[PDB]
Structure formats: structure tokens, C-alpha cells
There are 2 protein chains.
Amino acid sequence: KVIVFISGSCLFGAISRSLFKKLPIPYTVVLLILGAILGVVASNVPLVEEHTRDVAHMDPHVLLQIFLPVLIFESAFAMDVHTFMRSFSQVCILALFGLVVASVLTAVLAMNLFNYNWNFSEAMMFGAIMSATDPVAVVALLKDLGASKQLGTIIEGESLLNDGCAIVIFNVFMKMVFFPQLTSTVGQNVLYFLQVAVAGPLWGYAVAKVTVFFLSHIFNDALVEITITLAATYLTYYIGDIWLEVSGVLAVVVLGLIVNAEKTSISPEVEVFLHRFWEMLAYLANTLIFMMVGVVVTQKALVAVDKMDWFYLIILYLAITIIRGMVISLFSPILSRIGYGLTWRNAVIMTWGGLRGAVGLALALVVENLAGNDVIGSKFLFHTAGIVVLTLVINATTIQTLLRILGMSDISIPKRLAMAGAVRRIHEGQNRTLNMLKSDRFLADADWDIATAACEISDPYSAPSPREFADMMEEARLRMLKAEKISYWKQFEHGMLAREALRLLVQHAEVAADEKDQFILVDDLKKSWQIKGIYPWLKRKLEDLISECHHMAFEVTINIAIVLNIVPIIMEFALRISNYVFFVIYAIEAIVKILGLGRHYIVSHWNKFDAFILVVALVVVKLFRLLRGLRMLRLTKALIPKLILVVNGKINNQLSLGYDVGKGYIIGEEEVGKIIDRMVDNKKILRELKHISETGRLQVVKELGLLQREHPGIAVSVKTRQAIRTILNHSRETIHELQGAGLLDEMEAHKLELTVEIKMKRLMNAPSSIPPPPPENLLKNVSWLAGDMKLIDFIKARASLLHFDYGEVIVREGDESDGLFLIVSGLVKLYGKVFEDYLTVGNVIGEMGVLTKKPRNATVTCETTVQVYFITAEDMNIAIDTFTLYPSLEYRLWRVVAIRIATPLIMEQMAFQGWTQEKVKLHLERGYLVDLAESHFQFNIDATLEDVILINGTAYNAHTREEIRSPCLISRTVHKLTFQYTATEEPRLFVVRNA
Amino acid sequence: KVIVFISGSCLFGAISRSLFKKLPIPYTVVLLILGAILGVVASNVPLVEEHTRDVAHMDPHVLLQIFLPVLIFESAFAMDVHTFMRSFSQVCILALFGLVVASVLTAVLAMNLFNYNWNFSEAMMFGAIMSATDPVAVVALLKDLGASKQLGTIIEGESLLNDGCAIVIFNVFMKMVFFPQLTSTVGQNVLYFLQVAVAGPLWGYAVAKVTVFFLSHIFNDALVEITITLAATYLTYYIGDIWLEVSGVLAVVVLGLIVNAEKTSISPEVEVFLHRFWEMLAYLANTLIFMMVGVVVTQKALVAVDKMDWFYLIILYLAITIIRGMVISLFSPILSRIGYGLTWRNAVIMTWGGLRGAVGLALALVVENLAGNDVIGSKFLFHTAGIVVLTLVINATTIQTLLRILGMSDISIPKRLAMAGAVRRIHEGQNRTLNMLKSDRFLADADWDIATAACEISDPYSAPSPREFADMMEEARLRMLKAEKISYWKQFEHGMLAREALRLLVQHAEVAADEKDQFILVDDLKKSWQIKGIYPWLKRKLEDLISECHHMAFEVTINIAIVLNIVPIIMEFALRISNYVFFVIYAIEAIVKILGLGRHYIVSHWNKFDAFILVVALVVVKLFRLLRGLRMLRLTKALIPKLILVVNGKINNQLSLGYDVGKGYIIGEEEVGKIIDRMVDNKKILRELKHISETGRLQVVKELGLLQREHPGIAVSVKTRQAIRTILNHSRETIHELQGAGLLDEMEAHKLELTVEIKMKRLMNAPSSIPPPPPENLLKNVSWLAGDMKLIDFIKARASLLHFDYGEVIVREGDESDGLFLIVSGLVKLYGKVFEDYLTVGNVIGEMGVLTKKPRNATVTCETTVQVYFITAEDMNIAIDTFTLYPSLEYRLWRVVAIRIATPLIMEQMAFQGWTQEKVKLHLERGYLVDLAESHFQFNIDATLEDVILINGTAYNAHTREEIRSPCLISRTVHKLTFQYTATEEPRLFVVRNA
């Protein structure tokens, strides 16, 4: 009865999809044609009719209740939400208003043109049933070509809103026409429509938040998440369908959008499996419904064949294209007025794009089957089948021509040269590997002609004067922006940036590239991270100011007692026992209030509210029983902490992105100067570019520091989160290196990987994002301070705390080095001889003045009320004299300042090409310095060391008698290093032994 | 009616699974207890009964038809087949015979003990329903501990055969007992049982091969094959259910096993999705069935509560454990007699392991609901519920104690020290990264106490004399075997070995380690690759000897005409038209035979068969109409090539593994000698170990070369396949390096990686595995020969071909260099002053005598009838003199010999640790040598070069007046290289410039 048709439909869909991949037309039109010829055969041969009747004439209710929600949820689950939510207002207003105007114009045109005796409800049904779309076919081509991501996102996100609101309009009008017994009074109808509008999406959002909350607490598991997510989706659909007739699909689409939004709380394997499963289900539904529409349109087309009917179909297709063009043109200036308008080229390609799909045919078969023995269903089905096959041929065939006529199909010259370079490098490497393989013992037998023929990759992208000064400046600007984009991509690949920050940086860089003589401004980035101050911040401040046997479990039990007491009154809003347990609960709350009175009753407002509620409880009968429930309001004093935590989480989510953007920009600017130092020629050009980059760096650093200063309760959390993520990433890299080296077996490596993944997932939702730091922990947390509690106590006894107001000056250039400084709260500016910098909490000032005892070379200007920790120089000297263990503290000072003074030198020499700041820092950290006292102030360079750098002292080469000042790198030319008894300038070296 | 119960079951399963992960007992027992209390509540409160009736009392047919096949197919799909198929006979005989003896003993015990008025049919139905197992809870723990993979594979593969035979026996005897109208005659019953035995699995194999053949021809797709595979599984089940009542599950399990076997023809994403989906479906079935058994056993336990019944249950559990132990003990010596026996410890842990699962309760509920209003169903359900809960408690709780009492739970000391070293390295690296992060500007604010504490990984494991000479020899042997295992793991990780070859090598290495004073023999490896000569080879030889307008579409159309002519006669085995089209086909075949007679009719046997068939066609009526179909035998002449291709594919599949094992061993032996040179101290020890390793090296190389010589038609294909795979892997590595460097955008990198994957998938099933190579292609295919067709033609004109028989000597040591030799066919041995070697096709001999014109240093002895190419030395000299382009041929000779002479020097000095031969060969390939003539025979070492090696000539240092012979590496100490006009010994250098 059923099995033959479904198996044949799956086979035919498989064949057509696998065979029309290269062809331009989509695979669906040939599916429709196969369904048509199957319908002809079933009309002729009775056995095919017997095997077709049970599924072609399907009960329309199961169609409208099963096939539609799967398709809508798939189209919801398909995309990303960030691009959608970033441009939600545009697509929402466009979809809604275009849909309603298309429906009404198509309806009135049907009245004016068809010469049928159709009432208004049928005409609105017609307009709403040919307004559904399916941009899948095109959006795939647009994403493949990659002309514009915003256009593809807009044309693909129009689909959901269009289909959902078309379904809703169809549902209300179908209930109006085919079920006449339903009352069409104004008040009930508007109440029902408002219910559809609000009760659907809110219910979907509620269940989405509930299931995300349950899902975030499941660790190292996969089978639980899949079943609970599928159950959540199905129960949302079932509840939505039980309460309302049509709001279920809206609840499902909003649930899908939200559960796709919170991607970080689901393991990647679970989400990729879920995407694949929903996609397979949708594809099966699509194939089966197209078979069904083909057979049912063939079996019922001989009763409505008419030449003027074909003329009506043709002019209807022309009319609907015209109407879509007209509404897009009408809304183009209004959409341009919002600051996020679209080009006319985008408008025309998007109105010619977009075409009918499976949704229209689903609703059409619903109409046809509900119509029964009438011509109205045949007219509906014939018209919609004609328009869908017509657009599936015409638009999906000529869309490539429309792309090629306009400038969208063109490929940028930089992308072409990138392709040429990449393919040349790939070809050269493959040729080199082939030459190497031809020299081996084992593989010389293989015939290399077929071998080389088999392996080949082609090109997918091809088959003095002031005017001279301006041209050189433009060339430098272009290469500047290219190098900055390269650094951004490299740093994203290594993994210190989130995807959103990289997308923002790339968009800003390409916008600056498109604009003439415009660099990357900071004002746009300032607006990017300056979303901190919004009405949520005012709400947080208000909530902070409203809030202020003593175990926490006491009030926890009070809250759960209130929760259980909710049930009897909410059932009332058995009587004798209910009153008795009410009396028992009243007595329990009375003794709880007595205990609270024993705790000095210091509560301000909740005490008054509890007193009022107790007065009500201890004290027209129906009204009193209805209004004796204000005790429900007592839970809000426990609901406030949850709200302040969630608003803190929100502000954390914003601040993390804003912080990452600044960090990526500052790293890129730091590296690109050393990039351009190897390239630039004109002195004025390099001076101007360096000045501009330094100005941007200073502005960004100062603004970010002030933003951190504004409220540290979130900056502390986000910085700790980033630090722990970095540590776990490097531990995972070390684990994989050990696995590749073979020293760790595969099972143990998998166990270690599992532990690391568990730690990272615990990180993903562990902190409350509000850790307050104390200053003494900051003093004891310094790198060289750590490792000796005795030295920590000595410093803490000998440290001093100073406080300064805005605009003051702490130390000036050339003054005597009174001691080492340690900033513990605030922000400060450091200006000294040309260069300028900004220092924040967690740094120290002036290690030269306490190690080399040289005069200061900077000036310190306070920017806010700063708290600083101060150690006198003589105390540092006596601490150096006291502690002389193997990890000597002064050795730690020299190591730290050596790293800080050697990283810029290495990056200037650019010795480690393709290395970020982190890798160079780690490589220099692996090294250690060795004392020259035990080696007679002579050092021999061996092959074990990789890089050597001298920090202080005068380097005397044993051979050739070369005198080298400090600090600078020494190459492999020097073989022996010699020093004498130079107490005035103590020599200091640094070596990096390789393995 | 249904939704509440299924949703609650899914919720309860998720909660119990997520909450009993740390607890030792499985979640299933608490699932059963929750079902039991739900049954109590449903018995008490009528509303719960109303919501339970529709699923608790489910129609037994849908249970037995839906729940069982999903579980069996999941258990089949879970395992890997290679370990199963490698030990298939053991598990097959054990499961079958243990099942039948368990059934019969349980039956006779039921008669002897229960004092029930049961017949033998019910008793052995009970025995079959108690023999089903579910070792998932035990196999998961055993794989977690990893004592023995063979034991886990055996105990987990016993499950499939045990369940399949149990369900078959249940089906047949349940149909006997509950449907008495079925005839129990001997002949029909044995025919039905034979049908169940054979027609199921062969049908499954047929559909598995068909679907694998369809799926191997689908490229770059991800949705078509998922639906194809699911439809294939469902249609196999449906056809199996139509034809036979029970063989469907056997068809399904064999289909799952085969489709899991051919893993390489399916994309990894699709297979992981399919695994996850089937696993989720099975888990849902398990949870629902345990809820259902709980509620039905609670609602129907008050009619069979009896103290002696509980006593019967207890002694039944004891009896079934005793019987399982007895059968395992009985079959232990017979299984030891096959050479693959098991220890008594494995036997006892496996008989105490294994426990009842979902299959038993499924069949139990089938019995219960088919019984109706009787006590027999209650007794069945009570007994099986009691035994399943009893074993899920006792065995799943005490299995860890059984592991800890025996020596299986112990951890090897080498694994403990490896874990300690890995965790120490991880901790050190994490500490270093933390120290680096504490020095940054941005992240100094984060409170490091909560940071470090969070990210911490802990060891998950712990919480003169001859006797001296023997001890050092044993220590050296253990170090050698550890290093060989390390090299095998590293080479597998880089990717020149298949998984199976690595598994074989690791097993052989650990077996040699366990055995005292035993190294890795070659006889076992010889037997490993010596599976070439089996009855498949004899069949291939027989098929080769039987087989010998001419366009091939003519015979293709003849074949399809025969295929279409199959249908009318097979429908006969409308009449007038059938006879007329038979006459038309006869006339067409007659003119085809006339054309064949025009082609000299040289066919030996098929001509006679065609003549006989034509005589039959041109010529008791029923017998003639039945026997006029022998024309169907004409297709075998076209079926033979397909069978010879498939047997060639089989021998290719064997030889690829046999070749990979040898290649891995040879690389390991090449590397272990060098790395043991850095550890050994005693001269006699190193001499003996080097001699043994060299003996194994020589034996393996000679044997592999002879194996290649045996039939080149497969060796050519496998070597070309390996070469193309290597080239594609290095191209993908270069693509990913470009993506990491940022020079290629992510879209284009994805496109290139997709093209690479397409090429790999085309490789996976492209070749026919029989490419024959010509010798002139071997001459023109040499590395330095290529690049000049003029030089190729000059060589081909001037080359000579020589042929030699076995045992002859071509050249001897110390003779004048007559010229260069090029081996093109055969195998030769090279012995010269101590070292010995074997050479095969595609190599050349003696570049010294043609470059340096020095006397030969080797002796060449033929091992078979060899064809060789010979070029006279004077012709090589005149070819050098003729061609003096920038890529000079003599420069190519020097480059090739420099690589071949510099790689062993790099290995001996061991400069680049952690690299295999491939990486060092690639690194040396990038380098290029520079002529000293244009640089006044003096060279300056700069920082661009990475490593320099001198091949020929005397190295004169400008400084310190140092003389260096050749060939040896020069360190960074030397800065300037000098040479004079030395015509007798031409200086030759080689440098590797870094980037």
C-alpha cells in the first residue's frame, strides 16, 4: 500500500540529486516530471493506481501537521543566527510588509482578472499561497560565488519569516472559509491573532532557555543531549499545537533559532549530528512531497485544461514578478533611510532571485484535498504547479546569467594573484615530492606517467613628482591593509581571537580598503566595544542599589516551602485538610518570623511586606480567597540575585567581544610595523605611517584601560577566562606533540584529551563572572615574588601603600631611583624620551633603577585615583643580599627584564618568521641565563644553543678582538665570548638551548 | 494515550544515565525500579492506569518485529569486524554450542525441579529465553581497563551469535507451541531450518554488496548515501520478513557486519553520523523496554508470589551460572587444541562476566502477552525479571572485584613510568606558560590563584661477570624493543602505514618482549605476508588459462539483448507476440552468428556452445519448453572477466598489507640501529645486535623483492597507489600550511581541500589493479633522464639491452668501470667490502665509476633472469659534453648521489631528532648545490643556509689552516671554505638554504 511508493520516491530523489549536480537546473524539476509520468501510468494501468491511491490521496491534516513543521524547523536550523540577528529589523520588516502587500495585490488581481466567482477569502488564500518562497537553490549559488554575504543572509532569512507568516495567514483564512461555523466576530478574532502573535514565540523562548539550562549541566556525554533535544522540540510542537492551531510552527522556529544561538553550550559532535539528521529528514520530506504533487497534478489536470487558463497562468507569473519588484522598489528608500540600505543591483538580483518551493505545494495539496469534488481545488493546484515549475526552470536557469551580466560575478585581482601563487606553490611542492619519491628503493617500480596524471591541481579562479608620491603612499596603504589582514587571519588561526572579533576586524579592514586614503579608524572600533552603557547597565545599577541558625539552607528551605505552598492555593484559585495544612504553614512561617525578629529585624522593605502578608493571613469571602495569595510576591527577594547574575552575564558577553577586538587590533599593529620596516623606502612615508599607527595604538590602549577601570568585577573574570583557555590550549598542544612523538600511547592520550575537554567545558559555564580581587593577592602574585613565602612576608612587612589623585606626577625623568613601583589599582601614563605608553593594574615600573642603579628614563603621570605599592631601593638591596639560593631573586629580575628587552629585538630582526608574539615569548621563556663567575668570564658557543642575546655589559670577542656594546644580538660569526672583572657594568647574557 | 509514557521514559532514562555514571551499578536497574514503582502507582490510582494501558499492554507482534531488529543491528554495527573475523571460528563455535547446551540443560532442569506440568517445548523455550546475554556493561569496563583486547572482542562478539540463535530457536518453537495448527513433519521442518540457516545470510550478503557497489560511485555528497543505506537496511528487513518469519534478523546482522567491513568506501562523517543515529535509536528502545517490563512485572506479580518460587529463582540463577561455567570448562581443551586457546583466568572472568539484558525481557513480554489469561506468562515474566535484576546487581557490581582479585587489573611498570613522565612534562609546560602569561600587559589583572588551581592535570593512573653480561644484554634487548615500538607508532602517526600493519607489528613486538631472549623473528612476518598462495591464486591461474564492425558496443548490445531475452522465458518458465519476438531475436542472433562466421570463427568452446544453442532454438512439448533456456549459459563468457577482476582485487588487498608490514619493519630497523648507537656501550653487544638486525633486514628485503617479482601486475598497482597517496598527503599538508600562514583565505583553502578529497576518493576505487608497465617507459622515467626528450632519444639510440640467467655475475669489485647499469626486470644481489644488499627494478648501479671514474667497490650477482640496460662510459662522457644547459645532467647526477650519500650521514650524526626518513629526504631535497667556478673556488657561510655537507674534494679552511677530507659534515665553527685548482679530485658541496 505504502512501501513501494516511498522506496521509489527515495530512489528517484537519490538518482536525480546525484545526476543533476553538474547541470544548472535544480534536481527538483526532474522529480516533478517523473511524478507526472508516474501519474499518467497510474491513470492508465490500474495496478499503479492501486499502489498510488493510499499515499497520493493522503489525509490533508497529516500533511499540514507533519510536513510543514519539519521544513520550517530545518530552514530555521540551517543558518547562523549572528548575521540574522545583526540585521533582524531589515529582514523582518521587508518580509512582513512585502508578504502582506503581495497577498493583497495578488488577491485583487485574481478578482480583476480570473473572471471566476471567487470571494475575498479565497483570493487572500491564493495570494498567501503563492507568496511563500524557497531561496535555497539560489542562496547556495550566491554563497558559492561569495559576492556578498549580507545579500545571501538577507535572501535566506526572508524565507523563514515569509513562510511562517504565510502559513499563519493561510491557517486563519482556511478556518474562515472551509469551516464556516467558526464565529468571525471582531473581538475574538483580534484576541486570537494577538495570542498567535505573542503566546507562540514566548513559549518557544521559555522552553529554549529551559532546555539550554538543562543541557549546559551535562558533561562528557552525547546520547543524553540528542534525545533530550529532540524531545524538547517535539514537546514544544505538541504543546503549541494543543493550545493553538497555528502558533506551533512559530514556537518551533523560534526554538530552533535560540537553540542554534547558544552554540557554545553543546558539544560539536552532537550539533553536527543534529544538523545532519534534521537535514536528512527535510530532504526526505521534500522528495516525497514533490512525488505527491506530481502524481496528484497529473491525475487531476484533464478537468481544467483551457487555453485562456494557460494565458492566465503566464500573466500571473509576470504579475507576481512585477509585484515583487514593485514592493522592493517601494521599500528601497525607506530601508536606505535607516543607514543599512541596499544597492539597486542587490535589489534587482534579489527580486529576480527567490522562487517557489515545497511550502507552496504543501499548502496547495491541503487546499485541493479539503476542496473535495469541486473545480476550485483543481484550479488551485494547476495554477501553483504551473508557477512553481515555471519559476524553477526560468529563474534557477537564468540566475547565473543575471550574475554574469552584472558585476557580481567578477573576481578581484588580489584573489586572482592569491590563487596563482597558491597553485604555483602547490605544483612546485608536488613536483618536489614526486622527484623525491622517484629516488626511493621501493617505489621506483610504479609507472609515474599514470601516477602524475592522477595527481594534479589546476586553478579554480582562471581558465620625485607629487603624483608619484601619492601613488607610493596609496601602494603603502594597500600593503599596510593587506599585512594587517594577514596578521588578523594568522592570529585567528593560532587561536587568540574569537570568530566575531575576526569578522569585525576583517570587515573594517576591507571597508577602509574600499574607501580612498582611509586607514582603520578607532572611532568605529570605539563604538564596537562601547555597548557597555545601555539601559541594562542602568537596570544593573538600580538592582544593585535596591538590594543591600543562620545557615543558607534555612532560607533555601523557606523558598522551597513557598514553592510547595504555591500548589494548594493555585489549585483553589479535601477542603478541611487544606485549611489545616494552611494553618500548619502559617505556624511555621510565624516561628520563622519570630526567629527573624530575634535577628534584630534589620530588613527594610521585605520585613514590611512579610508583616503585611502575615496580617492578611491571620485575617467578600470569594474576593478574600482570591486575594489572599500575595505571599507569592515573597519569592522576588530570591529572584533578584538571578536577574543581577544574568545581566552581569550579558555585560560579560558584550565586554569579552569588545576586549578581543582591541587585543587583536593591538597585536596586528605591533607586528605590522616590523613587517613594513623590511619593505618601506621613503622616510617621510614610513614616519607618517609609524606616527599614525602609534596614535591608534595609544588611543586604543588608553580607552581599553579606562573601560577595564570602569568596573573590575567583569574584567577580572574575562581576563581569567582567557588565561585559563590559553593554558589549556597549550597543554593540549603539548599532549598532541607527545602523541606525535610516540612517547604516549593512544589510549592514554585520549584520556588526557578527555580530561582537558572536561576542564574546558567546565570553564564554559563555571564562573559567576563577578570575582573581586584583593590588593595583597596582587602583591603576592608577581612572577618573581612567587616561590618564597619568607620573601613574600619580608616584602609585605617592608612594602608601603601610596594613594594619588588625578593629574599628579609620581616620578620624573632623570631623578634618583628611589625604589621599585608596583601599580595595584588605577591607570597611569608613562611619557619619556618621544615614545608614550599607558600602564594599568598589574605592572611594575623601573627595574633598571634598582638593578643597574641608573637614573630613570621616564615620567609618570597619574590618570585617576591610583593605589600603588612602593618598595625602597635599599630594601631591595638588602633583600638581594639576604636571599642567595639557586633561584636567586635578582636572577629572576634579570631574566624578566631580559625577556622584556629581547622580544622587541627578535621581532625587529624577525628571525622567527611566521611567529606571533606568544610563540616568540614562549621560545625566549624556555631559555635560561648562566652565570659567568663560575666559568672564568669566558663562554664558548656550542651547537646546543639556538639563539643568544646579550643584555648588559661589553662583549669582547676572543678572536679578532671585537668590542660589542649592549644590548644587541650576536650571530654565528662569533665563536667565543670573553669578559673581564667589570664591576661597574655587570655583563649579562641569555641563551636558548635547543632540546 | 501514548505521549506521556514515552516522554517520561525518555526523561527517566536521561536522568538515570547522567546520574549513575560514577556509580558502579548500571542505570538499567534503577530504570527497572522506577518502572516498578510506576506500576504500583498505576495499580493504585486509576488515571495512571488509564495512561499506561495503551503502551504497557502493547501488541506483542510489533514488539517482536520492531524492538528486536534495532537492538540486533546496533550490536552488529557497534563492533569492528577485523578482530571479529580474525577470530570468527572460536566465537562462532563457542556461542552456538554453548547456546544449545545451555538451552537443553535449562530445559531438563526445569522438568526435574519446577514440579510444573510443562512439556519439553515450554522448558526449552525457557532455556532459549534465558540464554540471551548483553555484555555491554562488562565490555565497556574491560575496554576501559584494557587488560586484553582479544578477551573483550570475544565476549562482545559472543553477543551477536548468542542473540541470533536464541531468537531463531525461540521463533521456531514458539510457533510450534502457541500455533498448534502448524505441521511438525520432519521433512518440512528440516527444509525450513535449512532455509533459515542459508537463505538469510546469503541474501544479506547480496544486498550488502549491491549497496556498497552503488555507494562507491557517489562522490562529494553527504545526504544521498545516508538515505540509501537506511532504505537498504529497511528493505532487507522487509524482504526477509516477507519470505521467512525469522531470517530477517540474520539478514540484518550480516548486512550490518558487511557494511561496517567496507569502511573505506564511505566518508567518515557519514559513518560517524550513522553510528550515532543507530546508537540513539537503540538506547531509546532499551529505555522504553525497561520501563515496560517494570510496569508489566509489577502489575502481574501478585498472582505468582510464593516462597518456594523465590527459592526456585535463586537456585535457577546458581544453576545457570554453574552450567555456563561447566560448558566453558568443557570447551577449554578443545579450543586450546586449535592453537588459539584461552587461559583459565580468561575463562573464569568471561563466564562470571556476561549477563542478561534487553533481549531476554523483550522475548519475555512476547511470551506474557501471547499467553493471555494463564499462570504460565506470569511465571515466565517473574523468573526472567528476577534473574535479570539479580545479575545486573550481582555481576555488574562484583566484576570490578573479580578484576582486582586476579592479575588483570594491574598496570605495567613501563606504562606507569610513561604516565609519570608525560604528566611531569605537561605540568612543566603548563607552569612555563603560566609564568609567561604573568608577564604580559593585558592579562596581569587576572587572579592567578583561581586560575592555576582550575587548570591542573593529575596522573589518572596512580594515587665483567657473565651474569652481568646477560643482564646488560637483556636490558639492551628491552631498550631495542621499546625503540622499535616507538618508531612504529611515530611512523603510523606520520602516515606511511595502515592500521592493520601497525597492529601486527605491535603485537609481534610485545610477543617478542614477553618471550625471554627472543627478538622479532621474520618467519612469523613471512607467514604474515605469505598469504598470496592460496586456492584463490589457483583459481586465478585456471581462469587465466581458460580465457584467451568489431566495436565493443556490439558485444555489449549482445549482452543486454540476452539480458532482456531473460525476462520472457523466465516468465514462461500474449503467446503469439511472445513467439514472434522470439523469432525476431533468433533472426538477430542468426545474423550476429553470420558476422562471427565472417570473423574466421576462431572461438574454441563458445562457438560450440552457440552452435548447440542455435540447434536447440531452430528445433515432450512441456519438457522442450522448459529445456529450451540453455541460452542463459552464454553470459558466462562475460561473467568471467568480472570474477578475475575481483580475485585480482582480493590478492591486491592481501598484498598491500603484506607490503606495508615489510616497509614498516624495514624503516624501523634502519632507524633503531642509529638510535641504539647512542645508548649501547659494550662492543660485543652492539656487534651482535647490529649483525642480527642486518640479517633480518637482508632476509626481509630479499623476500619482499621476490614477492614483487612473482607477479608484477599487482605490485605495480599497489606501489602507484601508495605513491599517489603520499603525493596527495603532502599537497594537503602544504595547503594547510598556507592556510595557517594566512596567505590563503578559508573559502579557497576549503575548495582546494575538497578537490584533494575528491582525488583521494577516486583513488580509493579507481584502478583495476592490473597495469602492465613497459621497459622503455622505465628507461625514460628516471629522475635525471626526464626533462629532455632530446637526451632521452640520444640515450634510447645509445642504450643496450642485456639479458642474464640465474647465478651469473655481471661485474666484480675492483674492475674498470665499463659504464652505468640500469636494472629494468628481475632481482639482483650486491655484495662488496662486509655489507650486503638486494636491488630490484627501477635502480641504477655505479655512479662513482662514471662521475669520479674510480674503480668499482661492489660485486653484482644475478638472482633470476634479469633484463638490464647498459650505457657505455664514453657515451655518458659525450652526453655530458654535449649538454651544458643550466640544469646540467652531470649536476643532476651529483645532486642525486649527494642526497643518497648525505642522508646516512645525517642519520649517523642525528641532527634532526623526531623526523623519519621522509622528512629528512624532503629537507635535503629542497637544497641545491652551487658551482665553485663562478665564485673563485671559495665560499662564505651565511645565515641563510641551514646545513652544509661536502661530498667530494678536500675542504680547505681559510682560517686556522684546516684540512678536511670528504665526505663529512662541517659545523658552524668553520666560516670560510676555500679550494684550489684540483682537477684530480673535483670539489663538490651541498647547502640547504632556509626559506
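By Swiss-Prot numbering, chain B shows 76-538, 570-654, 675-699, 731-776, 798-1011, 1031-1192, in order.
Looking at the header, which is where the method is noted, we find electron microscopy, 3.9 Å.
Just so you know, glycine gets a Cβ as well, placed from its N, Cα and C.
The 3',5'-cyclic GMP binding site feature in Swiss-Prot is assigned to B:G1043, B:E1044, B:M1045, B:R1053, B:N1054. DSSP assigns B:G1043 (3',5'-cyclic GMP binding site) to coil, not to a helix or a strand.
The 3',5'-cyclic AMP binding site annotation in Swiss-Prot covers B:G1043, B:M1045, B:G1046, B:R1053, B:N1054. The Cβ neighbour count for B:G1046 (3',5'-cyclic AMP binding site), using a 10 Å radius and every protein chain shown, is 22.
Record note (Swiss-Prot) on the mutagenesis of B:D238 to A: Abolishes sodium:proton antiporter activity. Listed in sequence order, the residues of the same chain lying 6 or more apart from B:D238 (mutagenesis position) and placing their CB within less than 8 Å of its CB are B:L146, B:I147, B:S150, B:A207, B:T208, B:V434.
Here Swiss-Prot describes B:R399 to A as a published mutagenesis experiment; the accompanying note says: Does not affect the production of voltage-gated currents. Abolishes sodium:proton antiporter activity. In the structure as shown, the Cβ atom of B:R399 (mutagenesis position) sits within 10 Å of 21 other Cβ atoms. Following the DSSP three-state reduction, the secondary structure of B:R399 (mutagenesis position) is helix.
Under its mutagenesis entries, Swiss-Prot includes B:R803 to Q with the note: Alters the half-maximal activation voltage of gating current. Shifts the activation of the transporter to more negative voltages. For B:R803 (mutagenesis position), the count of additional Cβ atoms within 10 Å of its Cβ stands at 12 [all protein chains shown].
On its own chain, B:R1053 (mutagenesis position) has B:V989, B:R990, B:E991, B:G992, B:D993, B:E994, B:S995, B:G1043, B:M1045, B:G1046 as residues at least 6 apart in sequence with a Cβ closer than 8 Å to its own Cβ. Quoted from Swiss-Prot, the note attached to the mutagenesis of B:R1053 to Q states: Abolishes cAMP-induced shift of half-maximal activation voltage of gating current.
Spanning 31 unmodelled residues, the distance from B:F699 to B:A731 taken between Cα atoms equals 15 Å.
Missing segment of 21 residues between B:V776 and B:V798: the endpoint Cα atoms are separated by 13 Å. When the Cα atoms are compared, B:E1044 (3',5'-cyclic GMP binding site) and B:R399 (mutagenesis position) turn out to be 71 Å apart. Taking CA atoms as the reference points, B:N1054 (3',5'-cyclic GMP binding site) and B:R803 (mutagenesis position) are 80 Å apart. Put simply, B:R803 (mutagenesis position) is 58 Å from B:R399 (mutagenesis position) when counted between their Cα atoms.
The number of other Cβ atoms within 10 Å of the Cβ belonging to B:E1044 (3',5'-cyclic GMP binding site), over all protein chains shown, comes to 18. Flanking an unmodelled run of 19 residues, B:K1011 and B:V1031 have Cα atoms spaced 5 Å apart. The residues near the 3',5'-cyclic AMP site, meaning same-chain residues not in B:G1043, B:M1045, B:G1046, B:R1053, B:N1054 whose C-beta sits within 8 angstroms of the mean position of the site's C-beta atoms, are B:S995, B:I1042, B:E1044, B:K1051, B:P1052, B:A1055, in sequence order. Separation across the 20-residue hole in the deposited chain, B:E654 to B:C675, is 21 Å (Cα atoms). Using a 10 Å Cβ-Cβ cutoff, B:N1054 (3',5'-cyclic GMP binding site) registers 12 neighbours. Residues B:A538 and B:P570 bracket an unmodelled region of 31 residues, and their Cα atoms lie at a distance of 40 Å. In the three-state DSSP scheme, B:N1054 (3',5'-cyclic GMP binding site) falls into the coil class.
Comparing Cβ neighbour counts within 10 Å across the binding-site residues B:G1043, B:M1045, the minimum falls on B:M1045.
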